[PDB]
Amino acid sequence: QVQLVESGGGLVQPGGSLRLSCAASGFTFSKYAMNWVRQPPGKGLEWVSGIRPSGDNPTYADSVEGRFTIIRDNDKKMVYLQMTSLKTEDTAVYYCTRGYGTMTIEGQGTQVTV
Amino acid sequence: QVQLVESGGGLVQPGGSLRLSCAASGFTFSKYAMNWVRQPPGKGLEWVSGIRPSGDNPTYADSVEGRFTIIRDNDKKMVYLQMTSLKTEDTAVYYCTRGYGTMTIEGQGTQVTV
Amino acid sequence: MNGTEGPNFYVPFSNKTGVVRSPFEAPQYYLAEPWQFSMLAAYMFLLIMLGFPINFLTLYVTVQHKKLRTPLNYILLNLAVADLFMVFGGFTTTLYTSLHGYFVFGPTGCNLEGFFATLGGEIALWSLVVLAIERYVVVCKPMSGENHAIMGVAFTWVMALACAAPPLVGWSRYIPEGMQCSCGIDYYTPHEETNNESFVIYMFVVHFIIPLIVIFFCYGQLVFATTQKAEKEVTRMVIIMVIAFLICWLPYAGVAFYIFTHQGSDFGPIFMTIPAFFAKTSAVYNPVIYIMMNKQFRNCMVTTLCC
Amino acid sequence: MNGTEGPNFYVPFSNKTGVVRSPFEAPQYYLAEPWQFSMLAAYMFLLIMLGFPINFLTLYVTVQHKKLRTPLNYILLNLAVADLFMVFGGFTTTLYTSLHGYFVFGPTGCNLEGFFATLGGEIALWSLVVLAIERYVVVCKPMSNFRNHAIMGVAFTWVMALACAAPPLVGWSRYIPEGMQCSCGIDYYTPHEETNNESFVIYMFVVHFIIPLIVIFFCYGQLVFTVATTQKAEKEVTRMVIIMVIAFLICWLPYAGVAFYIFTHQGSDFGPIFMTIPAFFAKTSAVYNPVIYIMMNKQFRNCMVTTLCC
Ligand SMILES: *[C@@H]1O[C@H](CO)[C@@H](O[C@@H]2O[C@H](CO)[C@@H](O[C@@H]3O[C@H](CO[C@H]4O[C@H](CO)[C@@H](O)[C@H](O)[C@@H]4O)[C@@H](O)[C@H](O[C@H]4O[C@H](CO)[C@@H](O)[C@H](O)[C@@H]4O[C@@H]4O[C@H](CO)[C@@H](O)[C@H](O)[C@H]4NC(C)=O)[C@@H]3O)[C@H](O)[C@H]2NC(C)=O)[C@H](O)[C@H]1NC(C)=O
Ligand SMILES: *[C@@H]1O[C@H](CO)[C@@H](O[C@@H]2O[C@H](CO)[C@@H](O[C@@H]3O[C@H](CO[C@H]4O[C@H](CO)[C@@H](O)[C@H](O)[C@@H]4O)[C@@H](O)[C@H](O[C@H]4O[C@H](CO)[C@@H](O)[C@H](O)[C@@H]4O)[C@@H]3O)[C@H](O)[C@H]2NC(C)=O)[C@H](O)[C@H]1NC(C)=O
Ligand SMILES: *[C@@H]1O[C@H](CO)[C@@H](O[C@@H]2O[C@H](CO)[C@@H](O[C@@H]3O[C@H](CO)[C@@H](O)[C@H](O)[C@@H]3O)[C@H](O)[C@H]2NC(C)=O)[C@H](O)[C@H]1NC(C)=O
Ligand SMILES: *[C@@H]1O[C@H](CO)[C@@H](O[C@@H]2O[C@H](CO)[C@@H](O)[C@H](O)[C@H]2NC(C)=O)[C@H](O)[C@H]1NC(C)=O
């Protein structure tokens, strides 16, 4: 029975910083990949970042190219998104999806209001 | 070059009467049938009445069953719609269509406001 | 309000209920039961299914052999060509339309269905005119081979396009028939501007009566050794080819006239669709005779198959 | 990302551009050129076109004649049945999907395509296992006076083929659009651990590939030292069993290879043409099998013409 926690996030300074979390539970974590996807208040979901099961090669969108950075912990079953040099348009609800897709398990995420 | 006139019609008493006209020009008139179709201000076209090329058998909608009556003049190329015992919902723009269909050639029409 | 006329179409169903719609927009399942549309596709599948192999074999075998260059074989190759034009040009469209229940392709989609349906019948008709004349020249011996045959085969396409092309030109028109799955000449609406009224006369005169006259005019001549036995069986096959053509196309041609005479009358979607789809057996039955009756061919067919 | 995974599907194309969509919703013309989808339908048409007549004739002729009741004919009728199940069950769906460019039917539409594609191959595979064992019993003569037994061995093929093809429909493993998103097959792409398709791929490559091929070459290895008139007819038909395998190997290896390649290199960089080419190539299984049965077996050919030329 799958359970993805969506810890980390809140009110942050324009041009500040914030570290997100995603505690995975109820599946072979290291056996597949995880992504980050956000919900802007207005437009549809933006695929933020992604990373392979091993964690070797992370991938980022052009929107958050270099500013954001992704890393995962296989032992603890966690996925992080260290967001730096934020912007007003980064305000969104962040979800951590499985596989390589924008299909969001659970919900709620984390309202990162910049 | 086809030309259907849309004479007859105007402001009428609730429960009054009115005789419509439809002068046909630019086709073999008696070789075709003709219909009457109205445009209610709100909903789509209502097929009012119809009649065969010979004029033997006229057909009326349940809406205007018995109240309205249709007749045509092959010699003069005219189609009439004697409307009697009118109602508020009879308020519409009346068109006289060819064939057996609600497809209206561009026409002046006749705004019969009851 | 027996039928429902539109710009493109004519639906044989009263729009008193309000249900009637264009067959170039939505499916026409209010006309007939939805399973009957599947039954069309089922029937129409088997026409395509037995269409290609029988015709392609008949096309291949005839061309492959340097022999088989008798007028009979030229015409029955010409049919094998036209029958494949029917299958791939026409039957494909109507089989797909039967699934959806309406010409989802559009008005142009209707033209394809009606065009090759018209060609198929006319190329079969004008071919029987050729076969009628050809046996008169040899049997009765009025005027004492290869090149002459190819001229008479080109004749069939010249006359068939005289019938099938003008609808596409815009004199007359192809319009969905019956269940709104097949297409054919407009016998329904006068559409005087299109002038399809005059075409129907032209068609029933030039592309029906005149052919049938020439056929029975030649057949009337033959009312009063071994090569003549081979002549007889092949000249008998010409009769069987006509017998089949008459059984096939009369019903559709009859209903086509019935509607043309009784325009705006009370007739359902099954009225026309049954003999219309029945007449699409023209693609398959023709070569089956050419195999069945003609022994000379059958032998060579097996030669090609069993190399 | 390299590929784009979804609930139902996995598209072998990066969704960096934003263009990627579900093949159970919109057409997948961003994967390959739209004419290539028409080329699929063209190819896939001819499979249906030559599928029914060759198989139906092979089905009819065999049943019509009271003769032709040798184990060979039972199996090659069984194929003629399965090949028609392929044509009407599978090929129809993929030919229609090729037109639209996506499974407009839906996830259930994908199951049909993948099911009869899996049956076709497995019923062809397990039939070659039967043919391998059958000629060992007669030629090498291990068991004397032991030739209804055939019908039991034909029922064997369907028992094993459904062991492979059914579970995806049950929900262990799954059928998923492959390559251009026109065919369907077993999920080699996503781990799908909840579905457990990872374990199925082992099960499939073990039980429904390796074990069959072993039994085939195990029997073929017996007739290495080996190789009256009925034995000449045996030889040609035993040679046809070899040609039947040779064809099967040429047909199914490429797809089976790519299936393994993707299973090994899950999430790697591979385009839609990678899998679709050998996948559609492997759908010739419906047509080639009977063509051999006509071509090589003289006994049948004669009877075929008898039925045609009544
Ligand atoms: C490949 O990558 C592309 C990248 O774009 C991706 O496309 C996106 O797919 C996602 C699906 O995961 C789409 O997200 C949805 O968009 C909905 C709106 O989309 C239309 O409208 C917008 C404008 O608003 C247009 O720009 C767009 O073109 C569309 O026409 C949006 O409504 C969805 O979000 C709502 O619903 C979800 C699910 O229930 C919910 O979780 C959200 O919270 C949200 O609901 C909100 O709720 C509040 C409270 O009730 C309500 O007040 C508020 O109005 C709602 N929010 C909104 C926005 O109305 C969802 O985000 C996304 O649109 C696609 N992008 C594009 C370009 O349209 C593909 O899916 C990827 N391909 C694959 C298959 O991998
Ligand atoms: C068989 O008979 C049925 C009987 O209804 C016909 O169906 C009607 O067809 C007419 C064709 O013109 C439609 O008329 C048009 O309706 C539009 C709005 O319809 C939608 O919105 C209304 C609410 O506003 C809904 O109730 C309705 O269900 C629809 O969803 C109008 O916007 C159109 O007006 C515009 O065009 C006319 C053209 O004459 C102009 O005069 C106007 O000024 C304006 O520009 C128009 O009136 C009608 O809506 C249809 N009804 C139905 C069922 O919705 C079939 O067409 C007929 N079938 C055949 C084959 O003939
Ligand atoms: C998309 O697929 C490609 C392969 O088709 C992925 O590329 C692979 O990336 C990994 C990680 O960087 C490479 O592994 C490493 O290779 C180096 C050099 O050989 C080796 O020294 C390391 O120990 C490690 O094995 C891998 O070689 C590479 N494959 C090739 C040959 O290109 C790519 O990561 C995928 N993209 C994503 C982000 O999904
Ligand atoms: C629909 O067609 C039927 C015929 O199929 C028409 O019925 C005929 O009506 C005329 C009078 O107009 C009678 O003289 C005939 O005897 C009727 N025929 C029979 C035997 O039913 C009918 O009128 C048509 N409907 C309309 C209104 O066009």
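Residue numbering for chain C follows Swiss-Prot, covering 1-144, 149-228, 241-323 in order.
Just so it is clear, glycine is given a Cβ too, placed from its N, Cα and C backbone atoms.
Record features (Swiss-Prot):
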type    : residues       : note
BINDING : C:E201, C:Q279 : Zn(2+) binding site
MUTAGEN : C:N2 to C      : Stabilized by a disulfide bond and normal light absorption; when associated with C-282 and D-15
MUTAGEN : C:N15 to D     : Normal light absorption; when associated with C-2 and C-282
MUTAGEN : C:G90 to D     : Increased thermal stability and decreased retinal uptake. Decreases stability of the inactive conformation
MUTAGEN : C:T94 to I     : Stabilizes the activated conformation and hinders hydrolysis of the covalent bond that retains all-trans-retinol
MUTAGEN : C:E113 to Q    : Causes shift to the activated conformation
MUTAGEN : C:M257 to Y    : Causes shift to the activated conformation
MUTAGEN : C:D282 to C    : Stabilized by a disulfide bond and normal light absorption; when associated with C-2 and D-15
If you draw a 10 Å sphere around the Cβ of C:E201 (Zn(2+) binding site), how many other Cβ atoms fall inside it, taking every protein chain shown into account?
-> 19
For the mutagenesis positions listed here, C:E113, C:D282, which shows the highest count of neighbouring CB atoms within 10 A?
-> C:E113
For C:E113 (mutagenesis position), which of the mutagenesis positions C:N15, C:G90, C:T94, C:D282 has the nearest Cα in space?
-> C:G90
Among the mutagenesis positions C:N2, C:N15, which residue has its Cβ surrounded by the fewest other Cβ atoms within 10 Å?
-> C:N2
Among the recorded positions listed as C:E201, C:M257, C:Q279, C:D282, the Cα nearest the Cα of C:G90 (mutagenesis position) belongs to C:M257
Fewest-neighbour residue among recorded positions, criterion Cβ within 10 Å, set C:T94, C:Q279 = C:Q279
Looking at the recorded positions C:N2, C:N15, C:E201, C:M257, which has the shortest Cα distance to C:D282 (mutagenesis position)?
-> C:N2
So which of the mutagenesis positions C:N15, C:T94, C:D282 end up next to chain B, with Cβ to Cβ under 8 Å?
-> C:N15
Secondary structure at C:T94 (mutagenesis position) (DSSP, helix/strand/coil)?
-> helix
Compile a sequence-ordered list of residues in the same chain as C:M257 (mutagenesis position), six or more apart from it, whose Cβ lies below 8 A from its Cβ; state 'none' when nothing qualifies.
-> C:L128, C:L131, C:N302, C:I305
